[PDB]
Amino acid sequence: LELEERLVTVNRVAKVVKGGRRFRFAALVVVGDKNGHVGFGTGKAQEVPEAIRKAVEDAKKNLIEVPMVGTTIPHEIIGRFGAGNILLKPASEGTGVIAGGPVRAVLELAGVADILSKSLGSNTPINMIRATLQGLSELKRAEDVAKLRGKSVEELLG
RNA sequence: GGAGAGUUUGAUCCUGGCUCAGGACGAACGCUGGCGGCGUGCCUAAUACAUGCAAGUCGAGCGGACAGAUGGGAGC
């Protein structure tokens, strides 16, 4: 796959020793196809390349795919991780990616172009948005649900 | 049809307030100021008010004064 990477944040963190404060940088990087695949990234409290390496692993480990009915997700979903709570709500065409900051990064590199998204708790909350995008894959498009249920696609939808 | 951000720590996650970006107005005050077109202009003391003006009309209801003079009269 052909990944694009986006830098969410770089916070200087610190450990204290007898000498004083010893500083490292923890980078957080989203990576994705712009076509259904996107990765978390951690940054190993050191640099951005370290973040990219872990991001590109997490794209294929965690979000095996981001389900996409057209230019939007199949259904409305609430992604929760810890005190992360994202509402991801499917939009009409030409709506845009209406989302805040770290959430936008995920949904842009996932290739989602039309979505409404409210954050209900905030602090690099990509894990929560990741859990929802996986929760869509629990009931992606309609092929699985119909196959899971024992139905047709047009039977299920209408 | 729904975007967030800053700020508690040496650093952290959370809880939690605070602050900011938006829009609105019968606005006021600064400083500054060219014109035009629509709109708006006592929110305070239902306080007190100088002055003027804001409901008068019908003579085809009306007797009546006060006029009118078409003409005769009219001293000259």
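Using Swiss-Prot numbers, chain A covers 9-166, in order.
Cβ coordinates come from backbone N, Cα and C, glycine included.
According to Swiss-Prot, the protein carries these features:
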{"type": "DOMAIN", "residues": "A:11-74", "note": "domain 'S5 DRBM'"}
{"type": "VARIANT", "residues": "A:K26 to I", "note": "In BSPC 111; spectinomycin resistant"}
{"type": "VARIANT", "residues": "A:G28 to V", "note": "In rpsE1; spectinomycin restistant, not a ram mutant"}
{"type": "VARIANT", "residues": "A:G104 to R", "note": "In rpsE9; suppresses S12 mutation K55D. Lethal in the absence of the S12 mutation"}
{"type": "VARIANT", "residues": "A:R112 to H", "note": "In rpsE7; suppresses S12 mutant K55D. A ram mutation"}
{"type": "VARIANT", "residues": "A:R112 to C", "note": "In rpsE8; suppresses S12 mutant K55D. RspE8 is lethal in the absence of the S12 mutation"}
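Looking at A:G28, A:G104, the variant positions in this record, the fewest other C-beta atoms within 10 angstroms of the C-beta turn up around A:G28. The secondary structure of A:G104 (variant position), as reduced to three states from DSSP, is coil rather than helix or strand. Here the domain 'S5 DRBM' (A:11-74) is broken down by DSSP into helix, strand and coil counts: 14 helix, 27 strand, 23 coil. Each of the variant positions A:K26, A:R112 was scored by how many other Cβ atoms lie within 10 Å of its Cβ, and the smallest score goes to A:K26. Separating the Cα atoms of A:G104 (variant position) and A:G28 (variant position) is a whole-number distance of 48 Å. The separation of A:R112 (variant position) from A:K26 (variant position), Cα to Cα, is 42 Å. The secondary structure of A:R112 (variant position), as reduced to three states from DSSP, is helical. Rounded to a whole value, the Cα-Cα separation of A:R112 (variant position) and A:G28 (variant position) is 38 Å.
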